[PDB]
Amino acid sequence: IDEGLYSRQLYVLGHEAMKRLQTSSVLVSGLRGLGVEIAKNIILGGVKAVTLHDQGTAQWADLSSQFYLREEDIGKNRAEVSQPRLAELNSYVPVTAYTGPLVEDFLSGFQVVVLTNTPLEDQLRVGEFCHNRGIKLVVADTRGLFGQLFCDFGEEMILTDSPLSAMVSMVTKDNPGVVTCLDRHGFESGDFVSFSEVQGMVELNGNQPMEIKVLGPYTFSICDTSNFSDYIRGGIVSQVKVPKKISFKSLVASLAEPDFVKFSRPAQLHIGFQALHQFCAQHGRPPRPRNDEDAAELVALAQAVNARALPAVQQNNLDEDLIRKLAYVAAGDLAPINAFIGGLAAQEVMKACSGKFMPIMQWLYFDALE
Amino acid sequence: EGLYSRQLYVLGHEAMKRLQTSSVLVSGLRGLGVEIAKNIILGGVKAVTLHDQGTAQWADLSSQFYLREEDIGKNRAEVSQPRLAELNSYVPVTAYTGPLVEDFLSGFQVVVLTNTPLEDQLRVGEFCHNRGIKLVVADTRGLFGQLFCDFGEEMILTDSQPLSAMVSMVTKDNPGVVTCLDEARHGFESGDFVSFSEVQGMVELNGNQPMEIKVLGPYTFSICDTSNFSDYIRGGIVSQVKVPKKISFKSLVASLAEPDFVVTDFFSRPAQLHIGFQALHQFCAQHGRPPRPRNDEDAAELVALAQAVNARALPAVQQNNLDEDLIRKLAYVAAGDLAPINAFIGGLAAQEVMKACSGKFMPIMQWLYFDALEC
């Protein structure tokens, strides 16, 4: 909408004005701490609908961080237990539970998929599918003090970013208002624009950036101006944001060729996280703290992961200290971390759900106590 | 003898069974506050007290998951409390709906302020600083977040070319004792955290998490218990990983005026938000409401308030050219109460509370300012 201005759309996207057309349905997979934080945020955010997927049952190790699980739930399905309490967050957002396999024609009924507590192979599988049939993917993970966030919003996303100016010769009081000037173009459509020094309709000056619709070299269409004051000559226009198609690698691709985005050494976490999946897949558990053996194993795995990695990621010297910290600190499931990363993950979902604002560039790594 | 990274987990709330020393006040039960509370309770602090004098409003409901439409008009702290109490049977949760008087405050080790007017933030912060009560201030204005920490001039924490020394002996004992002849040996003090490589015989020392050091003489110091290790044979290098410092935190009053910012300590934008937030507080105290979202006159007033805050500002904060786009944005923005933001800021603030209760770890040095945009 023309009336909806840049700052104002930033809100509506970030769950403000919840009773607005909501178009994207979301699968949140994995209902341990991380996923229930994400699902809670996402339902309060008011996305069209939300399905909670889990094939695992509630375990003692899950109780600490999952605020909707109790002692009376151990052994019952995590999604089925969480769904009633999550459904009560708001009347409008339908919450459903699915305990089946993430089969391709099931996933296909979704615009967004969040993966949590998911083995690496399943991430690659689900992710290549999602990327192929256009489903937007958020992958989120917490290993003690460390966090990981991935996004593939598909090889197409129109993103707003940020400067050429023109000199206002006239603007109408029409719906939409129509700006003019002397010899201005390149504004095209979808550009957001700001004003200053506009005599007459002073209201255009301090306004939010407005979406533009170019009609020609001298004229573009601004936000509706019917209920404003009449115009007089003075005034300059500027260009505040422009759209760009950003192309996203699939998870399988980005894993090998990762673009990174507060932690000082993400490529090493990246390597470290890979090795961690390899460890868990071997042993069936993460590394125990107070266990210098598991940590040595993880270092061996990290070294090999580093050896096999493409020249981009590949480190000349990998931080074995950092890897050992990751091993010793992998057992942990810590509410404040989950809540924090669950926060970031939910804004990713919201971005994937509408608006097209700039998503995390596939990989983000975090240290809590650096 | 928890090794160092095990210690980080314990601070985190990894084990809630072990003894808990600090009781916490969370004031303001709006969505940001309830988020912090819920995190801190799952985290297993000794005791939480929820404070709110205000009643559940329409705008409170989108965040603040516990509140529903039925709760409108009931006190936010009291509605929030039974549900919060179910999260952890080890953690006593109770509501208080009275004013923040000195008698009430004095019992707490850590006080968290959300939803608090500035003049109340400063009065409370002067008090907590004088008593050595650790303060955390957390705020959300739509897409913008604000985070503040005062852990007292009493705060000690460990931090990071690293000092190295050669090992002459390690006893097999509880605790084990290291003998070291290096001239470097002088740099190592009690409470340093230390790690090893190249140790022969007692190989279990090379793998381990950094352990805390107690110095016994000019040539010796005591590490973690090695009673069940293998006999030390020869060689080895002891390196200094972490080193304890005493940092002094400015109280909130002083810190408002001379802020140290973070994601700068782990340039103009936070200083400018700092101003905006100050401006925003003044605007709200005057109009009894925030700037309306579609109102350019509100936005232009905040710019004038902010421009004046800037003029009074000190060189740490003051700008030659104030980004009025940022201020106008913040005004267009203030109404917002977004769940993913409060959650994420509420995660961070909770980590801080944790550090305050049992932390030798680096809290936010002064202010952390956030915008919901990423590079």
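Numbers in chain A come straight from Swiss-Prot, and the residues shown are 50-211, 216-236, 239-316, 322-430, in order.
This deposition comes from X-ray crystallography, 2.8 Å.
The backbone N, Cα and C atoms fix where each Cβ goes, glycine too.
Lifted from Swiss-Prot, the feature list:
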- A:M67 to A: Localizes to the nucleus; when associated with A-41. Localizes to the cytoplasm; when associated with 1-M--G-40 del (MUTAGEN)
Cα-to-Cα distance of termini bounding the 5-residue gap, A:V316 and A:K322, in Å | 8
Can you count the other CB atoms that lie within 10 A of the CB of A:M67 (mutagenesis position)?
-> 17
For the deposited structure, the Cα atoms bordering the 2-residue gap, namely those of A:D236 and A:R239, are apart by a whole number of Å, specifically 7
Any idea what DSSP makes of A:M67 (mutagenesis position), helix, strand or coil?
-> coil
Could you give the Cα distance in Å between A:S211 and A:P216, the residues bounding a stretch of 4 unmodelled residues?
-> 8
